[PDB]
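Below is one structure, written out as structure tokens; the observations come after it.
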Amino acid sequence: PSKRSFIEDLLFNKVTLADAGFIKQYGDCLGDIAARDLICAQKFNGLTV
Amino acid sequence: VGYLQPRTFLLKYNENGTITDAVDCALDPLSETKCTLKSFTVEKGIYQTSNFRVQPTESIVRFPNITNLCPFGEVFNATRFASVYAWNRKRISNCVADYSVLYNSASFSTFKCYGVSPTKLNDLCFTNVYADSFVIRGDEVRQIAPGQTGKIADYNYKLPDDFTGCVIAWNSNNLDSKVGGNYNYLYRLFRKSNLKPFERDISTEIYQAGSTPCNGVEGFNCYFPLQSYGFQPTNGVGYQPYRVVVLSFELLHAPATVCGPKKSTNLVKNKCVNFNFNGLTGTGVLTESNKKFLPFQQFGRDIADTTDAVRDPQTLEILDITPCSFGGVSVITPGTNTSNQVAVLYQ
Amino acid sequence: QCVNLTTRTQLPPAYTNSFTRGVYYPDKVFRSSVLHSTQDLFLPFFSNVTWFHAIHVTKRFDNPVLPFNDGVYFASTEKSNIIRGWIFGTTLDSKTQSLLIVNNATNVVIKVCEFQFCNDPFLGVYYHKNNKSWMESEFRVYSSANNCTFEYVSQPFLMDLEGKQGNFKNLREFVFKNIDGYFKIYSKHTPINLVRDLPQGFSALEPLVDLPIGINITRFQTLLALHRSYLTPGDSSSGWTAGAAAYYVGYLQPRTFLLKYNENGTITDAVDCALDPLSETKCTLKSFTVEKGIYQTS
Amino acid sequence: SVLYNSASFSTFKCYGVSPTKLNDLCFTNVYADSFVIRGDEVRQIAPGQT
Amino acid sequence: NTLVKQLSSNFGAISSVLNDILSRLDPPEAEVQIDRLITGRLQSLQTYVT
Ligand SMILES: *[C@@H]1O[C@H](CO)[C@@H](O[C@@H]2O[C@H](CO)[C@@H](O)[C@H](O)[C@H]2NC(C)=O)[C@H](O)[C@H]1NC(C)=O
Ligand SMILES: *[C@@H]1O[C@H](CO)[C@@H](O[C@@H]2O[C@H](CO)[C@@H](O)[C@H](O)[C@H]2NC(C)=O)[C@H](O)[C@H]1NC(C)=O
Ligand SMILES: *[C@@H]1O[C@H](CO)[C@@H](O[C@@H]2O[C@H](CO)[C@@H](O)[C@H](O)[C@H]2NC(C)=O)[C@H](O)[C@H]1NC(C)=O
Ligand SMILES: *[C@@H]1O[C@H](CO)[C@@H](O[C@@H]2O[C@H](CO)[C@@H](O)[C@H](O)[C@H]2NC(C)=O)[C@H](O)[C@H]1NC(C)=O
Ligand SMILES: *[C@@H]1O[C@H](CO)[C@@H](O[C@@H]2O[C@H](CO)[C@@H](O)[C@H](O)[C@H]2NC(C)=O)[C@H](O)[C@H]1NC(C)=O
Ligand SMILES: *[C@@H]1O[C@H](CO)[C@@H](O)[C@H](O)[C@H]1NC(C)=O
Ligand SMILES: *[C@@H]1O[C@H](CO)[C@@H](O)[C@H](O)[C@H]1NC(C)=O
Ligand SMILES: *[C@@H]1O[C@H](CO)[C@@H](O)[C@H](O)[C@H]1NC(C)=O
Ligand SMILES: *[C@@H]1O[C@H](CO)[C@@H](O)[C@H](O)[C@H]1NC(C)=O
Ligand SMILES: *[C@@H]1O[C@H](CO)[C@@H](O)[C@H](O)[C@H]1NC(C)=O
């Protein structure tokens, strides 16, 4: 799907990004999930990426 | 006819001192960027404005089921009080703290509260309430306070430095003065060391003022530690009797049972609502929780120390609390000079 | 009436080691899945506790008067309900006020009075041969109690009292504190199967009670029980056997601990931050795992 | 504490020191000022009063 | 994550929770505690940005 070389595919699997994707919806972390998942804990205090 | 609301405006003053223009900073995201840049002109670009905010609709109150009134009649209207050295302590629980019933019969010369504002007492729930009672001389009332010296505060009754509660004192010359002289009330005059906070010493041993032990004989430089007040109707105000009650309690940490007068509403879920749980107030969305509390705990707190779970005082079910303001917003403008049309991105 | 027990062999005191014991819940807030630091009065890790026996075989019916420095960790390994309670005070001689916490066969009794305690307080269980039954006969703790300020008596129960033969089956841990006129008690009960030596493991104690007594405790003494039968011939001061039991005493100090809460809200592990430099780096990194390297401590 | 068994003070207030530390201190250049006033005027013996 | 964790500091106030302070205290006495918290949290943001 990604038009990447073999070596680029190997390189991209050796660095793990903190969060994959930039759409975390409000309904996704409501209740227990908040304050447990670190990204939602950041986002309920005004800290966005 | 129109109606006014609290708003923030950006007003413009020309060189003569007259207001010639204004911006309503909460009408639009464009107006919000105008307000932030502090200008009436915006250049072409993309601007971060503010996270998406939701305002609450309802307000709810949840207090425990309490029906009885607190025993104001056998605390403040007792026929006989204790001596200050053997002071009295009484537990208070399971009662509504409606103190306005005291208005039409009692007048207090002293009433001071520590760790709480007197105007918030009606909206709180109280944990581990105790009442301490004694009678002292009028001059000594200033000594019932944290960090005080004197014989009452050193040998008879000591308060902690970190004290939460109220001190209440009233003159009782009519009750505790006898024409011959009232010698029922006693106090301690001699002690080797100062008392610890909330400690009661009731011993009667001959005090050794110097060397040459006494062998409990009460001789020269060997005294009886307790002495009697002489209360007579014709004394100065400094020497008249005063009745003192000290109320001690805790706030907003553990389950409570006193809970002053305030009516409870229904429980509404999945909506942003102002809430009051056992005196703890906040805003947010309430949901059903899978957490299981041990019987001795009432609130749950996360890493940031904010309260995120609560036991319902009526149905005894655990509820999660979530903020209702979330999500980033941006505004795209081609320039106010060119146009007023804008686009908005919700991230 | 008070009786001075005789025929008891004197032995040197014994000591043992506490393996991460004596942890309790500091407050009443629910927390889950978190490492939390707190400074309070704890029993230090790997300490040196004193050990006391009640083993007939020597008799060794130990009940010394012990200090109460800043609060006590008390552990009890039992199978037959020998350890029955405590007395706390300063002089224990009716010139001052004392606290009695006792468990008699039917009720739990907590009293604060001016007691003239016996020199050798105890409780007595008598055993009848003709019909097999153990019943409580003696209560020899104090002569007189005069000015009582606080009293509490629990609802009636029936206790077992039967002498057992296996190894120790019950561990009971208590923590006692005295702060600002409040006597605070934490406790926990645990099933065990062992014969000697306080065991390994971890278990946090939960809040039990908070008594407003307002007295100056400086010393304390444990209240045990006796067995008498037809095989214990003599007078009051010599006709008595013991029944096996053991108890351990340690003293609390102000320390900083790093407590671990799992996803159910229970304390499952702790770090004593001032035991070792390694523990100090654990405390600073706020983790139980340290990677290879060199760290500045203090 | 020799004043306890004979004297009663309606007012006693200390500035620059806590009353519970008086027993552990040593004092330099001590002076005592004495006078008699009306009772209403006692509130005026304080810093920054009119 | 350090910015999120630094929200549990009192900075010399009675508590670190605004809702705990706003209940149990009236505006004139709650203002000083809130002001302490505000100063501390602005300092945390400044350090992060630097
Ligand atoms: C609590 O009781 C203890 C024991 O009676 C008091 O400590 C003693 O105090 C005397 C003089 O006041 C000393 O001579 C003793 O050496 C002390 N004994 C110990 C073991 O410290 C103590 O003062 C009392 N507490 C209070 C607040 O009075
Ligand atoms: C048990 O032994 C103690 C001694 O340890 C006895 O207590 C003594 O009693 C006499 C007589 O009343 C007093 O003169 C002593 O001062 C006491 N000693 C102490 C240390 O208190 C006690 O009487 C004995 N119990 C009996 C005989 O029933
Ligand atoms: C635990 O505490 C006891 C009592 O302090 C220690 O016993 C002492 O040990 C030293 C060194 O071995 C001796 O010189 C002392 O005479 C001992 N005291 C007594 C009363 O016997 C003991 O060493 C400590 N540690 C352990 C592991 O038991
Ligand atoms: C255990 O202690 C309790 C409390 O002292 C005893 O209960 C009291 O017993 C006396 C004697 O019959 C009664 O007059 C009291 O009314 C009882 N108090 C209560 C019931 O609260 C109890 O009898 C004791 N048990 C044993 C086996 O000695
Ligand atoms: C502590 O107990 C003593 C002795 O019972 C009490 O002193 C006596 O109390 C009675 C009760 O009114 C009096 O008739 C006596 O005159 C008192 N003195 C003596 C020498 O008997 C004392 O009151 C009690 N303490 C408290 C705080 O109640
Ligand atoms: C301000 O005052 C001056 C002098 O009176 C006048 O000429 C001018 O028109 C006024 N208005 C503005 C916008 O300058
Ligand atoms: C207090 O008790 C007296 C005794 O009869 C009574 O007359 C008075 O009304 C009482 N005051 C109250 C209950 O507020
Ligand atoms: C309190 O009231 C609720 C509803 O009125 C009821 O369900 C509950 O059983 C009552 N008692 C307690 C202790 O919650
Ligand atoms: C038999 O048992 C009862 C109660 O267990 C006891 O009171 C009785 O004394 C026993 N029999 C004899 C002869 O002691
Ligand atoms: C926690 O609770 C769950 C559900 O009751 C249980 O299955 C689990 O064993 C408990 N302990 C741990 C460590 O998860």
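Since chain E takes its numbers from Swiss-Prot, the residues it shows come out as 960-1009.
So this one's electron microscopy, 2.9 Å, going by the header.
Including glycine, each Cβ sits where the backbone N, Cα and C put it.
As given in Swiss-Prot:
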type	residues	note
VARIANT	E:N969 to K	In strain: Omicron/BA.1, Omicron/BA.2, Omicron/BA.2.12.1, Omicron/BA.2.75, Omicron/BA.4, Omicron/BA.5, Omicron/BQ.1.1, Omicron/XBB.1.5, Omicron/EG.5.1
VARIANT	E:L981 to F	In strain: Omicron/BA.1
VARIANT	E:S982 to A	In strain: Alpha/B.1.1.7
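Looking only at other Cβ atoms within 10 Å, the busiest spot among the variant positions E:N969, E:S982 turns out to be E:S982. Annotation for E:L981 (variant position): spatial neighbours E:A989, criterion Cβ-Cβ under 8 Å with sequence separation of six or more. The distance from the Cα of E:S982 (variant position) to the Cα of E:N969 (variant position) comes to 17 Å.
In the three-state DSSP classification, E:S982 (variant position) falls within coil.
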